[PDB]
Amino acid sequence: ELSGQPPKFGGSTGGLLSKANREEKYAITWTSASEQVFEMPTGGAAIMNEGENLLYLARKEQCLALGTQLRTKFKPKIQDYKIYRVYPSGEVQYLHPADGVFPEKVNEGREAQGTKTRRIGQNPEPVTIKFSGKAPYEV
Amino acid sequence: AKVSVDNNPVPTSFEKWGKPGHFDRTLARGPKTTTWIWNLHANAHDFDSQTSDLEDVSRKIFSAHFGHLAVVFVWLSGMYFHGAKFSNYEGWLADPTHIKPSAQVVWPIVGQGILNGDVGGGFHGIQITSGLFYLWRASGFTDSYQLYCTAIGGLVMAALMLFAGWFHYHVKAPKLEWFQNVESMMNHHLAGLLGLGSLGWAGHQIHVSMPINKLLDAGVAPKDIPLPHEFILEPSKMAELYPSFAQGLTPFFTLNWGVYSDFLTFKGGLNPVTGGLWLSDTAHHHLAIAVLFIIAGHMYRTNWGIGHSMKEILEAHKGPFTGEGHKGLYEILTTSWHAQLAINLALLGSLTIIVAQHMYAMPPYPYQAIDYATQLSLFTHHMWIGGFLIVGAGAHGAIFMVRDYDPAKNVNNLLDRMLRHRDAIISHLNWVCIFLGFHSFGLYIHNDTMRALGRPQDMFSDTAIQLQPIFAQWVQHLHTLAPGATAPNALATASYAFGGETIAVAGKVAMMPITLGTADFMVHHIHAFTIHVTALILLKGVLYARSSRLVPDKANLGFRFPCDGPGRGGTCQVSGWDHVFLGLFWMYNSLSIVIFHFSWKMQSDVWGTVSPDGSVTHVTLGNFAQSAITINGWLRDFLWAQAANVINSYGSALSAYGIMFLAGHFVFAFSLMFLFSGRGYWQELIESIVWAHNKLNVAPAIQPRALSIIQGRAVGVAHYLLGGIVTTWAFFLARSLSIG
Amino acid sequence: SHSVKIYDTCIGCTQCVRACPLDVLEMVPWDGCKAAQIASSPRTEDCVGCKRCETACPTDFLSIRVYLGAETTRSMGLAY
Amino acid sequence: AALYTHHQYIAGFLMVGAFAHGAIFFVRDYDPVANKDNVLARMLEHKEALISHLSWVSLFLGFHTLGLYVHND
Amino acid sequence: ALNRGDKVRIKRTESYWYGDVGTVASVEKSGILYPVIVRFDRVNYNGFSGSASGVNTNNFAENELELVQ
Amino acid sequence: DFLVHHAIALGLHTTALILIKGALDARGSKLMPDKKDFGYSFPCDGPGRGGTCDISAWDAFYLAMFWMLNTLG
Amino acid sequence: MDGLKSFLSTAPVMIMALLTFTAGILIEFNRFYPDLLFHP
Amino acid sequence: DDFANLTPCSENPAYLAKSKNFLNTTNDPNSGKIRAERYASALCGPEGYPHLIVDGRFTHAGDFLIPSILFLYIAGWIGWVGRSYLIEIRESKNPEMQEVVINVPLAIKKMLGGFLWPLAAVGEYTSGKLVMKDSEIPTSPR
Ligand code: CLA
Ligand code: CLA
Ligand code: CLA
Ligand code: CLA
Ligand code: CLA
Ligand SMILES: CCCCCCCCCCCCCCCC(=O)OC[C@H](COP(=O)(O)OC[C@@H](O)CO)OC(=O)CCCCCCCCCCCCCCC
Ligand SMILES: CC1=C(/C=C/C(C)=C/C=C/C(C)=C\C=C\C=C(C)\C=C\C=C(C)\C=C\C2=C[C@H](C)[C@H](O)CC2(C)C)C(C)(C)C[C@@H](O)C1
Ligand SMILES: CC1=C(/C=C/C(C)=C/C=C/C(C)=C/C=C/C=C(C)/C=C/C=C(C)/C=C/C2=C(C)CCCC2(C)C)C(C)(C)CCC1
Ligand SMILES: CC1=C(C/C=C(\C)CCC[C@H](C)CCC[C@H](C)CCCC(C)C)C(=O)c2ccccc2C1=O
Ligand code: SF4
Ligand code: SF4
């Protein structure tokens, strides 16, 4: 399922809380080409080991911040990280990247979502939609 | 030699003077909006962001420090000139107990000549509260020509400092290796600057200041006293004043130092004639610290292998609980200017706070203790300076953490361990802040409610539930017994604040024992609460500058950003700069309470007039003990009562203070424009006004913009602090000049 | 959760996707602009509402708009 | 004194509320097409002139009143 | 119709330059639904809080521009 | 009485300025052309595009309350 | 030097020079003719 | 019979009592006497200080009308020279740079030509290019 030696860390007070065992947590895994020091999003510096790594964080934003640090602040750029959502029951949901291609570059087979066929100035007036559970952008 | 320089790195030309914003790449392009102006005045002296080369940054810092030295020299020379030409110093010297000091004269143009009040001796001018006259009298000044020569020398030194900056930047710029000789710098600055400075001042005092002050205190007129060089030229006068000077320098080299006991004493206390410290005590003091500093030099290995190494000491002091210990700190403090700035700012601010709290208890200058206005002004001024410097330390430390902190070089060292249990530190500190505020301010509110309800026996007072500071009383008792018991060769106590007799000069109390009771307990613990809260704010700024559970990437956003957005419920004021902005107000609050406590206690329990019988009548009588326990007492017996002298100042020589008083009450209120509002409203208003100016075809090319969020907060806090401090300054000066 | 809408004035500069810290936005093929790509918000339940995408948009008015709505644990960005 | 202060403060609160709820009306219940070219629409047309002349009168009062008070002081 | 160097007035009714005048920097001839590119001397509010400049170029449709020259 | 009545006039015109600009700009302005879509009371539109920070009409009322209190004082 | 002339012509220098000029005019006039409440 | 509550300062007992002790504003020793003389012709209240009457009457024209004309002339001069300099520099290649670095030659040339600002203003209004049309000004969405 989820495999990888955890990075050598001394432990900090900024880690997980009861939400991890009550609501959900997040896992980030990546392949490191050398055991080297990186920065915990929760505070402190830890060494990551050669090969597989696996880290548990409390928020998706922390996982993506770690991914950004891995992609930007290392000359052997780490582009292979994967972010999953881990539920208390045991279900693991693959989150990032969605289809294996980074969202920055366009990839075929994606579906447009939230796209409106008009411009921002063409939204309906509120008075024409009042007393209905709708908003001008929702229409 | 470890000297290494580069010749003519930057040509001296005037072209870049005509292109403002040249330093910044984002500003040198040219202004399109008004914000370009505000950025230009804000990113000017931030050399670290301008360039990535550390050597260039260090060179710029060196020359900028030369420039600040030149400015301070110009200020000192101006002070000496204005004390030499537009002052009654020569008049005051003959009659120091009947003439008020004055060194500012006002031109009569629109009726401001009323400010030229009668300072005694037929002189009309603004009374000064800096205490320069007492310092000059202690230094041995007797004529205005010497002051004029001092001013000329100060101007020459300022010009020399300016030339030094120009030379050491535009011509011969030091190398990076030169700047990182921290061992050599520390040796030369401990032995060559502090030790040598103390030795030179001790020599000046012994060979100049003591004879002149001894003749002055006896009753000799200033004009009769021999000029300072005549003592050196004819040592007969020096031997007459001090017999041991007949022995010459022989006992110094034979360790027969005791013969010098007459002019190198250990008396302690105050001089009865002037109310200041004994100059012999100060002479042995500055000599001893000179010897100590020269010995403290020669400690760090520089060029001959004979000395300690800072890195070895740092990496050798590690323990079980701290992992790597003090490892990597040497590279932190030798590669980042901001960490050095933070440490130095904190230590220096605490140092001026110590100066303020120690200069009033043992007044070192003649006739300074009896000039209550000068005492209060000096205490409050250096108090405020210390507070500002401490806040600046708290700021520039967070700047270092955001910019110069590198996780690679900090693994299991003390910095990383600090970054690991930061939540525990902040939580425990927050709890202690809440506990201190609750219990102390609740004692205050509880006393208020008990007094308002007609139950004074349920209060927290000396008559009611005591709450006595037993530990402070015990240490006062110990320090009162110190002469003879634990300091056998001392003659009197370090100061009369701890205890002893009442030293009073010219029928005015100079120093009498300062008793601590229930009110002192409450106020000291209130001080502790306020200080711990300010420390909490600044520590949260420093520790959480890199990231937090809310925003995990604040380091990439920078050090000075307004927010992350309206998401996550709202992320306003999360940057370290915002923590500094919030800590400035709490520093203001704490220091205001400190100066208020000092002023009221000084007026109520020490200052006053002594009768020929010996009875002491205080400025505000003994009302501090029974009034400072309720907030209503602070409001009525301190603010309302003592503000009479500043509200009734119109029509007299003190009118300016009154005006300035109101001025403060204005600017504070004005600041609430910027703190309470946001920039979108002002942007829309500017849109409407721009339409107005456009209708007449008078629209400006530089598009006007509302101030940024960070700029708005900065302007608000600046005008707020200015208004509050000016109000307090006017109130204090009027009250202290109106209490004799 | 918050709502994210992309209007037909998008030029496909992909700055909004890069600026998003919680991976809410995506780049899908299109034909209305020269770059032939438009932004999308499939993973909109993870959006916090930091408006970084709006800040990144260079059009005369934002071709991407964020309307804050119902607040969840994810929307508040809580770690507890 | 109490009655005057009380009813004047009440009047100020009500006068603020009138403008607040009028702005709420403009946000919610205002239909531009129905009230086309009438006085309500004409208000939003020369609103820039309204705000500019109001800013001018406010600044003109404030500058020369504060100046007189400070001059007398 | 609108070519290079054409001074045009903007009628988008929500852009920063509504009623202002700009010049046609380029026109793209394809199925693009906002093909005209107009640049302006003034800059808009675009940018993070504290930025010293905005954006002086935008894309418009042909129908929302009035030729002035 | 002359000076204080003119000061009261300044306060009235300034409070009216704040409330009126809020009411008229509630629908939208150059900084926020689509404010009506966001409702009457919203916090801001983020630090982008200049900073926003109290661009809503509710914020105009909140600012005008201070001037109402000052004029009443 | 051209650079010095350009620096002297910048906004703060011009604004402060004009302010000192106006202040000197007003101060000298008030010295030589003080207390002018109205045209008598 | 106008201003029955305001008496001439030349006879008001409070003004005459307080004018002996008038302070000297400048270094001139008799500035207070000059002020007392000059203010003795005004209209003093019961407390003896001069009051300015502004209702349009020409007997008290010195209180408002003359300073009003003076200030209006000076302010029009300032506004006109500023607007002319702005419009002049607007045709150059770097109008913003000349906003922060003042073109002192052109600046002074406009400085010295502002004394005829009323004639220039009326000619501007009649020429029609003093005021722009409403359709030529950028406006915010309604
Ligand atoms: C911290 C330094 C300091 C301070 C605060 C003061 C403060 C004061 N001095 Mg003083 N002074 C100082 C240092 C200082 N001095 C030094 C070092 C000297 C020795 C040279 C003097 C010598 C001195 C004399 C001889 C006199 C004063 C006087 C005064 C008082 C009147 C103010 C004044 O001179 O303005 C006067 C007004 C002006 C200078 C305005 C002129 C226009 C200015 C310079 C504008 C600047 C720009 C200008 C256009 C030039 C362009 C430069 C550009 C290229 C950058 C005032 C209390 C006077 C006094 O107290 O008389 C009773 C007086 O007569 N001072
Ligand atoms: C005995 C040697 C000596 C002395 C006295 C100093 C003194 C000083 N250094 Mg320094 N320094 C030294 C050696 C020394 N340095 C060496 C060897 C290095 C290289 C490792 C440095 C590198 C260094 C840096 C990198 C910096 C300083 C700075 C400073 C100044 C800090 C400001 C201060 O203390 O205010 C007190 C100010 C004064 C007391 C005024 C002193 C005015 C002149 C300069 C003193 C000249 C004294 C000289 C011995 C002649 C007097 C003898 C006789 C005429 C009586 C201070 C003047 C800082 C600075 O920029 O200041 C310029 C700074 O950033 N130092
Ligand atoms: C030894 C003292 C010292 C030194 C060398 C520095 C050096 C620096 N600071 Mg620092 N700082 C200090 C003390 C010091 N600071 C203290 C005591 C505080 C606490 C208040 C701060 C708070 C602080 C902040 C919050 C910031 C800096 C920044 C900076 C950097 C340059 C940008 C800057 O401030 O210039 C520009 C300076 C100004 C625009 C100041 C002009 C406006 C002042 C406040 C007006 C003062 C008015 C005056 C008191 C009274 C006038 C009255 C009027 C009527 C005439 C630079 C590394 C900035 C940075 O991030 O750099 C990395 C930054 O954001 N500092
Ligand atoms: C007849 C009078 C009247 C009526 C019917 C309404 C009705 C309404 N107003 Mg309105 N308003 C009024 C007067 C009135 N208002 C006045 C006078 C003002 C100016 C102060 C306002 C300002 C105002 C604003 C700014 C807003 C409304 C809104 C609303 C709508 C619902 C939200 C609301 O108010 O509930 C919720 C109300 C509250 C939660 C009130 C909480 C405040 C409490 C009562 C203060 C308590 C003080 C405290 C207890 C003091 C203790 C003292 C002790 C220590 C001794 C609703 C249509 C809102 C809207 O847009 O909805 C469409 C909105 O944003 N009104
Ligand atoms: C005593 C505090 C104070 C003062 C003086 C002002 C003044 C002003 N506010 Mg204001 N405001 C305040 C508190 C204050 N406010 C507070 C607490 C709030 C609540 C957040 C607001 C909310 C508010 C809003 C919402 C609005 C205003 C507006 C205005 C302007 C209206 C014009 C006017 O009244 O007279 C004219 C102005 C003055 C008399 C002030 C100038 C005073 C100085 C002394 C003049 C000289 C400047 C001086 C030479 C500068 C030297 C600086 C140098 C030393 C560094 C004016 C600038 C309105 C506005 O912009 O109108 C166009 C507006 O929309 N304010
Ligand atoms: C004097 C009475 C009035 C003040 C009473 C208040 C005292 C309250 C706490 C006792 C101080 C104990 C210090 C021992 C602790 C001590 O010496 O630690 C030393 C220890 C490091 O031991 P090592 O030998 O491993 O250290 C090697 C070092 O040299 C690092 O290289 O540090 C730790 O164990 C972590 C510190 C935990 C610290 C807990 C935080 C305490 C915060 C509150 C302290 C407040 C004091 C305020 C007043 C000064
Ligand atoms: C031309 C010009 C400009 C522009 C000027 C413009 C566009 C002006 C526009 C003006 C407009 C549109 C309207 C003006 C209205 C003026 C009124 C209503 C004046 C009223 C006067 C009264 C009521 C006089 C009142 C009494 C008159 C009397 C003499 C006593 O005192 C008593 C007292 C005070 C009662 C600038 C601003 C661009 C630059 C300037 O340098 C020149
Ligand atoms: C002197 C006299 C007289 C006269 C009087 C008069 C003439 C009066 C008037 C009065 C007036 C004339 C008043 C007015 C007032 C007004 C106001 C107070 C207003 C307000 C408004 C508002 C509040 C607004 C709001 C809104 C909006 C904004 C939009 C929508 C709508 C609405 C409306 C809601 C007589 C003969 C009798 C007798 C003798 C004496
Ligand atoms: C009033 C106000 C404005 C508008 C104020 C502006 C645009 C500043 C205008 C400053 C003028 C142009 C100059 C005054 C200050 C100068 C330093 C004066 C220099 C004087 C010398 C030349 C003599 C904001 O932009 C703002 C932004 C964020 C929070 C609150 C507020 C806010 O309260
Ligand atoms: S930033 Fe704006 S223009 Fe660029 S891709 Fe995103 S929505 Fe389109
Ligand atoms: S109110 Fe201002 S500071 Fe707060 S989140 Fe909105 S834009 Fe940022």
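The numbering of chain F matches Swiss-Prot: 513-585, in order.
Cβ coordinates are placed from backbone N, Cα and C, and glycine is handled just like the others.
For F:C565 (mutagenesis position), the Cβ neighbour count at a 10 Å cut-off comes to 26, with all displayed protein chains included. Following the DSSP three-state reduction, the secondary structure of F:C565 (mutagenesis position) is coil. Summarising the annotation, Swiss-Prot assigns [4Fe-4S] cluster binding site to F:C556, F:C565.
In this chain, none of the residues that are 6 or more apart from F:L522 (mutagenesis position) has a CB less than 8 Å from its CB. Mutagenesis annotation in Swiss-Prot: F:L522 to P, described as No protein or PSI accumulate, unable to grow photoautotrophically; the structure shown retains the original residue.
Where Swiss-Prot documents F:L522 to V as a mutagenesis experiment, the accompanying text is: No effect.
Under mutagenesis, Swiss-Prot gives F:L536 to M with this note: No effect. Close to F:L536 (mutagenesis position) in the fold, though at least 6 residues off in sequence, lies no residue with a CB less than 8 Å from its CB.
Quoted from Swiss-Prot, the note attached to the mutagenesis of F:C565 to S states: Accumulates some protein and PSI, still does not grow photoautotrophically.
Looking at Swiss-Prot, the entry for mutagenesis of F:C565 to D or H says: Almost no protein accumulates. No PSI activity is present, unable to grow photoautotrophically.
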F:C556 ([4Fe-4S] cluster binding site): tally of other CB atoms within 10 A of its CB: 25
Of F:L522, F:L536, F:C556, F:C565, listed as recorded positions, which ones have a Cβ less than 6 Å away from ligand 11? F:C556, F:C565
Taking CB atoms only, which of the recorded positions F:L522, F:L536, F:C556, F:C565 fall under 8 A from chain B? F:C556, F:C565
Kindly assign F:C556 ([4Fe-4S] cluster binding site) to one of the three DSSP-derived states: helix, strand or coil. coil
Measuring Cα to Cα, how far is F:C565 (mutagenesis position) from F:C556 ([4Fe-4S] cluster binding site) in Å? 5
Please list, in sequence order, those recorded positions from F:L536, F:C556, F:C565 with the Cβ less than 6 Å from ligand 5. none
